[PDB]
Amino acid sequence: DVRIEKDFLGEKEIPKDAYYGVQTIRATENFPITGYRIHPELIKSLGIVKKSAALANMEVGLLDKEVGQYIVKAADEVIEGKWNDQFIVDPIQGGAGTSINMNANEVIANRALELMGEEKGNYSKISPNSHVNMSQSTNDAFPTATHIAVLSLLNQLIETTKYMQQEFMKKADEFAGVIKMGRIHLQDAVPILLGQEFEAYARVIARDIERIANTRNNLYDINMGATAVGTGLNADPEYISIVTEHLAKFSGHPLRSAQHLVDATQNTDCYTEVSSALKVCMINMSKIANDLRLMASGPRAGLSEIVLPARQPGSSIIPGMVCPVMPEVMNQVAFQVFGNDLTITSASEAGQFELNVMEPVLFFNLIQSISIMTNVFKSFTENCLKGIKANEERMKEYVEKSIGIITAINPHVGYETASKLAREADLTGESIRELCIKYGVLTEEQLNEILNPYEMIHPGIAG
Amino acid sequence: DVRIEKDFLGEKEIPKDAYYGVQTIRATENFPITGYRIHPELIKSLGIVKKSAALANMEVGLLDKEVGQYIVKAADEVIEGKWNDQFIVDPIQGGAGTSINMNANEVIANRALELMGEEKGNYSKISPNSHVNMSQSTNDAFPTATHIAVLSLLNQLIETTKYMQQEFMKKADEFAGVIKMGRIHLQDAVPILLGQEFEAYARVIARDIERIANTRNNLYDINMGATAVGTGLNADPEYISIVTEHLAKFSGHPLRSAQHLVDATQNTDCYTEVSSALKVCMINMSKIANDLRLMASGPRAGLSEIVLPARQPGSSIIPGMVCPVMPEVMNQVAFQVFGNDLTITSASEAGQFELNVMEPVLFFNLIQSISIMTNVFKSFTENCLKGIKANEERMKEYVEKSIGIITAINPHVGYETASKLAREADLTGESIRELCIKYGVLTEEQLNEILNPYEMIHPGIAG
Amino acid sequence: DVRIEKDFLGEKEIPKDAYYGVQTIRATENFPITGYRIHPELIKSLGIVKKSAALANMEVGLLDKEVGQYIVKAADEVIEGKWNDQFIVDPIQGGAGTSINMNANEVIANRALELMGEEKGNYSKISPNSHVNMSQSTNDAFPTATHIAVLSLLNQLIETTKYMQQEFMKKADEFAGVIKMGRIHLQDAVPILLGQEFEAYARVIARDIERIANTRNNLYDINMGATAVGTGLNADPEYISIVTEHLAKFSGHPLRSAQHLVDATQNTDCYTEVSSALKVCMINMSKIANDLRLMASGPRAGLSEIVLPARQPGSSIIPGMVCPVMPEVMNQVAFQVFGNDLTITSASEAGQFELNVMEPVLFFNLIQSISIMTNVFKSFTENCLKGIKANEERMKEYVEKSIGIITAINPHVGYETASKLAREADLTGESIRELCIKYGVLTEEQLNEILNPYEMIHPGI
Amino acid sequence: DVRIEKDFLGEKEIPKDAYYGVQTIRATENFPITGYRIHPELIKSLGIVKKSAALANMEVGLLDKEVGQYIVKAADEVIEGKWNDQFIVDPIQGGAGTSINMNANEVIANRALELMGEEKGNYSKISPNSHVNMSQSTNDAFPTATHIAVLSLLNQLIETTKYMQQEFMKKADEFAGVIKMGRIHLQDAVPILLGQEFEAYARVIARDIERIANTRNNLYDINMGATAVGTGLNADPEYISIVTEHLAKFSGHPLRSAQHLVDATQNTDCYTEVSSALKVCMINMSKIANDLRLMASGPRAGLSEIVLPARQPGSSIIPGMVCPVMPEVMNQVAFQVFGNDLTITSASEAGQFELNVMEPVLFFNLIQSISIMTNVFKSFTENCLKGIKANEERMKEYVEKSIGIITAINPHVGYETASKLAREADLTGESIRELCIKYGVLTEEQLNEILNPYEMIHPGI
Ligand code: NA
Ligand code: NA
């Protein structure tokens, strides 16, 4: 039922059908923290790293082509997502990612052994350390795999967010004629188009796409060849060049060998720069969600400017309640990303000399942020945003009854007079138009032009 | 293979062997955010809530005793942890916890139906809403279950942390004779006992236990009977009294019916008060961990004051490296709790009028904090703290070679003279004792008493 | 125009009329960061510390009675707030607070010298280090002073908060009969009294008062006598017991000498505990302020449930605009405190071995939090909360025309009739009450009982 | 001693000699929160805004040429920093910045009145609202001024940072030959040059310069002309084009009128983008400062790899102590910025519909971050970084007696001999180099090449 493996600390039993090994099992004893598994994209990227390294090591004559070809086939299986269940270590873990790198090394070595008809655990023939980890350290393989995983996930977030942004733009278009009252401080102000607010939403999101896209650039620099500390001592420059080109080609990213491997091994600014752009994006999305929730308030004692698609019963006790559950989950995902960014800040700040050992919790958080933003943006776009409808009559009635349309008469008649009219209209509950007429401030004809609400929506002195 | 269920929004297919229902499946479409499951303690507590309610509702004559007895048996199964797999909704979810409450209501209703020989889905006989949720709202059942789960988890953290605190105290005792140099600003200062530092660690942790224990008090107030908004309109006061006593008795906590149900339904300060005490605790533990990592630095170009149990190979490329992986994972768990507390802050701040809809992400975070602190504290206590050893010779050599022992001569001979001696000793690399003798500041006899390092470890003018 | 002073590092020019000295001037070159000054209460508390130490050192025969007496009189002037302008060092400073301790030691020494007719700078007669700092370290004097300052500031915050909490409870009373629509998810639910919301506000604030008051307890333990690292090297144990008693008696706080001075010198959890309770309080206050600003929304396209006292013009372009400026500044002070608390967290976490050197920024933020909360609570209470008025008729009208008011009538009339009444109410203009009367379902007298605000908003039928 | 002024809300007494007015005095009663004043660069930028608007309004025939000319001269005095003392409102204030805009409008109006020989307060002749605020809102004037202030402050930070970055690169050069032990997890690893660490420092700082410089781009889009909500109601489109050009030309920044003024009036992402780049920079700087403080640990029980310039006595009780005060204040400024960034995050998130009213606290924090970073970078560069010295012999000695130096010799000597050499080195006192010589394994000349600092620290064999 079990086999026995060993490292410099001793021996352990492994289930015979497991592809992980001794260093993996030790990580499960050392760090039973969350019970989560690493993201499958990171597993995939680990497999891209070990395939790339095995090819490069063979090409430069360091690795036996017999063993190397099986390492490559096993790594391809990992890349295709065939072995996600064998990656059992905790995302939150001591040892700076060694246990993640070793989980990859062990799984690939053991699967390679099985593919050449050998016994799993026979590290004499295929060693996790000496073959699958050849020319590598934790301190290059783990971050390089993370750069690749983060880049692949960012590319998916970007595509999802461009889709959402475009759906905001379609709503802006659908609502381009819908007039309502703009509010500042939650006080009635002057008229605005609902489509102008939705375009404001589309535009901030366009700016977020650009910020997030631009954070990829610093992740294209990888540190493969760094060895233990970034000096690259005893790394072969031809190994570095060739592994880099394989990593680029198999991952699909324009990866580059960092110009200064010590810089690239010990600094973590590439990661906080990403987390920062994700946070900024979710600030904007939370604000947008808060607006949607206010606009959907009601149905009788709220603003009731829009109707969201109903997505689930709101209450078992208020008959027929529907709640804005999709904006609410967007807010919650924002609050989660805000927190993840503080965990990332604190972990990046904790780096010491040649290595930041806090990267596992940094990378867990950063991947989680990207992943939950992708998922909530997809679900919000499909289950809410596309289906939003406007209560046009209600919003028109707000404009029809406002005081603040009176703003438009300031350049003609003065803020002082308009204020007197505004105060009176507010205290009597009369229409501001009627008051202008009854006091001879303006004629019916000239305030038909001046108090045109649609015309006040683009710049100019009315008239 | 499937059955069909319905709510006021429409019909859905459910796998025939599933105990969840239509509202559950809708939550899985609305919120595919994390893919996590709610903590099993919360599942258990939901079952305590629905059992308690069913008993109270029968006792006051609202619920049929035939259906009620099966609801109770099903809820007991949930309480014992037999149905954790049927709780499939995302911890991060819109609808303020409705989908969590409905997952409980559905699972219990359906299991109850199966126990009385009926068809799952036959809500005519046993309704998730009308029977299992009777006299309840999301807005009391969900927070009440959370109070119970948080209290049970806090009690386990407290016990784990008292164990850790006691193991720190044992190390303080083991090291009570071990002399070393105290450092301020990382500059050599005056002698201290290693056992005094470990007692400083034990004492802050004692203070953390007290803070965390004291946060339970505000969670003992529950809001069962609140109905939709806290008014309790149409709740039966005898139902409230009786359900409270069952909740207390089955959960083991001294629960109390809040004095003002509107306050208790809309305020979330009980939760941030807990998160705050957890954060403070992890600030202290991170600092302690950082100290341990500095003391274990080396082995030749570091401080090398202590040796930690080796827990995994440190490197595949530095021969025989061992890294302080257990302190490192403690730091990472701190950074995670710091972030979780910011998510909790932001979610509590977002409450509006009669309900804080952001509670799902608040409660996910708070439970995660308590849970990961418990797990890392257990693992750190067993896999590191108990086994720590002191390099007594090294630390003694620091004291033997220090400048700063010279502090003790200030009251005798003046800070001005001691400074001259200190500077000289620092620039020549001579022993400060020899300099005192050679310049006739003190006799060999009087500085044998005065520069006794052990005596400078407790208050007094040396002499 | 200058004198020359000297420390371990060499000599510096000091303005002839200055009471600070060489170690102070160096700090002003090293840390020109914010341009702020330390809080006057911290200056005061430093004066309490140096007075207390001078008395204890004299009593134990370590300090000259005559020189000690002048140190004490100079310290008393500092305590009374006469020399705040001589405390020039930046609150954000390296050195772990040495520069603040030295600013006190120098000002006091020099003023003491002036009081005995000597020249400022004559450290031969009265030394900042040897006399004013005798038996002490930065690492006990500076924290002890901070514990005392923070305690004093907390006591004032608590009194201000208790005043605000009581004014919320008066508004709860004023509004005890005012009915409105409760909202969950911002969706119309069932009726609630405005007074119940204000009471929920007052109750959370009561809980905050308790949390904050309870953070004082760990600050009453001081480390005076710890000297450099908590070992108490060069502090006589009788000096420690005497200085502690003077610190308690002059400060008015029940200070205690910590049970383990090494613990109390290196751990900073008393400070994060305080910051935490301040953050939690401001979370609740921010939420309350958010609710107020929603209730004040309008005048015609908003909820318009309450009217806040007008405090300033809202706009120089929109005629008639007035804005909820006092809830808004409450929000902003919350966001400030949240941030201050993260700075405090990060500084506390950065402690190393025997000393946390990041205390200056930690204490600057903590004292800032306490201070801005006191000031905004006072201003918000006097300029907004006391004057809040309810639009009772508006709120009643929406309750009368809601769906949710059906909930009060359901057990009386049964679900079948309730549904028919609800349907009619949707399609006609009419309130459920009027319809109950029109169709003889309930009598006007029975509806007066059933839809009584208190009765629709409490448990029972 | 007083005059009387009046707004929409009524009349107030103003000190006769004050240039501020009624809306300003009300703000000083409403918000006595911090006691701070807005940054002088924001005052300056407000003056640029009001000058620019007065010129555009005149050009378009909306404002009297004569009154406009006095408004402009008064604005120019504000721009030159002559009236900073008249800006008394608190940076933390409700009203979304109205009180800051009004403080500018009032000071300028009153000074303009004094320049034409009129009485301060005579708003009949020159109105804060009607003339100085003409064609504007708080909601365009205040942000536009902030964009300009922040841009100016960023440009100074960038220049200061570039100076610091270059001084790190000079130290990398000075230390290019200095070998020491690289450490991972604080465990001894393999040799590294001190110069490579300093170059890693310089390179991250280069990346920070780039991030921060790139945040300017979104600030060049301004919303002047948006008026209340971005619709531009009451702003003539030719006024918008002319005021934008004046704003660019007087400020020296390439300002552009935002493409959608409603977007630019309600969204605050340009500000969080800036705060984010500042936070990221200070994360890196804090880490660097942590490393410096570890390298400076000692003198006898620490690493003692570097010596920092001494800047102040470390202790008045421990003789001889000097502390790394300049890295320490760098840490503390980082923690400050981290917190400021959370305040900024929370304020930005709190935007509602057409306006984010939490901008005053957001801008106070953002400007504070930029300002304290500039000041600490300058002071740290001049008072520490330039003067850092290496303990080269100490560092070399530990490299020579390490295990890790074996790594350079392994491919030359093969694993079997390397292990024998390592074992011997552990048990005897002797360095691997000496042992290589003693046992004829390698020649002294071959060891000079192999263990050359540059050669053991770069890829290859
Ligand atoms: Na988190
Ligand atoms: Na701050």
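The numbering of chain B matches Swiss-Prot: 4-466, in order.
Backbone N, Cα and C atoms are what each Cβ position is placed from, and that goes for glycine too.
Just so you know, the Cβ of B:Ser318 (active site, proton acceptor) picks up 22 other Cβ atoms within 10 Å once every protein chain is counted. Swiss-Prot lists B:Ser318 with the feature active site, proton acceptor, giving a curator's inference as the kind of evidence.
In the three-state DSSP classification, B:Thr101 (mutagenesis position) falls within a helix. Spatially close to B:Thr101 (mutagenesis position) yet at least six residues away along the chain are B:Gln26, B:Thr141, B:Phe145, judged by Cβ distances under 8 angstroms. The mutagenesis experiment B:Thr101 to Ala is recorded by Swiss-Prot, whose note states: 7100-fold decrease in catalytic efficiency. Does not result in any major conformational changes.
The secondary structure of B:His134 (mutagenesis position), as reduced to three states from DSSP, is helical. Around B:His134 (mutagenesis position), the same-chain residues six or more apart in sequence whose CB sits under 8 Å from its CB are B:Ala57, B:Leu66, B:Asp67, B:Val70, B:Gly71, B:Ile74, B:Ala112, listed in sequence order. Looking at Swiss-Prot, you'll find the mutagenesis B:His134 to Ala noted as follows: Retains full activity. Shows a slightly stronger affinity for L-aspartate. Does not affect tertiary structure.
Among the mutagenesis entries in Swiss-Prot is B:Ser140 to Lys or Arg, noted as: Loss of activity. DSSP assigns B:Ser140 (mutagenesis position) to coil, not to a helix or a strand.
Within 10 Å of the C-beta of B:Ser140 (mutagenesis position) we count 28 further C-beta atoms, all protein chains included. What Swiss-Prot says about the mutagenesis result for B:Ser140 to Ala is this: 27-fold decrease in catalytic efficiency. Does not result in any major conformational changes.
Swiss-Prot gives this note for the published mutagenesis B:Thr141 to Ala: 15-fold decrease in catalytic efficiency. Does not result in any major conformational changes.
For the mutagenesis experiment B:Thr141 to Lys, the note given by Swiss-Prot reads: 40000-fold decrease in catalytic efficiency.
Swiss-Prot documents B:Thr141 to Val or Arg as a published mutagenesis change and attaches the note Loss of activity.
Looking at Swiss-Prot, you'll find the mutagenesis B:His188 to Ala noted as follows: 100-fold decrease in catalytic efficiency. Does not result in any major conformational changes. All protein chains shown were included, and the count of other CB atoms within 10 Å of the CB of B:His188 (mutagenesis position) stands at 27.
Annotation of the mutagenesis experiment B:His188 to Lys, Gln or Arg in Swiss-Prot: Loss of activity.
In the three-state DSSP scheme, B:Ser319 (mutagenesis position) falls into the coil class. One mutagenesis experiment catalogued in Swiss-Prot, B:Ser319 to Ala, is accompanied by this note: Almost no change in catalytic efficiency.
For B:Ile320 (mutagenesis position), applying a Cβ distance below 8 Å and a minimum sequence separation of six or more within one chain yields no residues. Experimental mutagenesis is annotated in Swiss-Prot for B:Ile320 to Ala, with the remark: 50-fold decrease in catalytic efficiency.
While the structure shown retains the original residue, Swiss-Prot records the mutagenesis experiment B:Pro322 to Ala with this note: Almost no change in catalytic efficiency. Within 10 Å of the Cβ of B:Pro322 (mutagenesis position) there are 16 other Cβ atoms, across all protein chains.
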Per DSSP, three-state class assigned to B:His188 (mutagenesis position): coil
B:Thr101, B:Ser140, B:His188, B:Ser319, B:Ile320: the mutagenesis positions whose Cβ falls under 8 Å from a chain C Cβ: B:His188
Cross-chain proximity of mutagenesis positions to D (CB under 8 Å), evaluated over B:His134, B:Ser140, B:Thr141, B:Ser319: none
Rounded Cα separation (Å) that holds between B:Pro322 (mutagenesis position) and B:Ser140 (mutagenesis position): 62
Intermolecular Cβ proximity, mutagenesis positions B:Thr101, B:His134, B:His188, B:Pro322 versus chain A, under 8 Å: B:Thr101
Packing count at B:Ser319 (mutagenesis position) (other Cβ atoms within 10 Å of its Cβ): 25
Cα-proximity to B:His188 (mutagenesis position), 10 Å cut-off, over recorded positions B:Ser140, B:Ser318, B:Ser319: none
Other CB atoms, at most 10 A from the CB of B:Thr141 (mutagenesis position): 26
Alpha-carbon spacing, B:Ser318 (active site, proton acceptor) to B:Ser140 (mutagenesis position), which is rounded to whole Å: 55
Cα separation, B:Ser140 (mutagenesis position) to B:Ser319 (mutagenesis position) (Å, whole number): 57
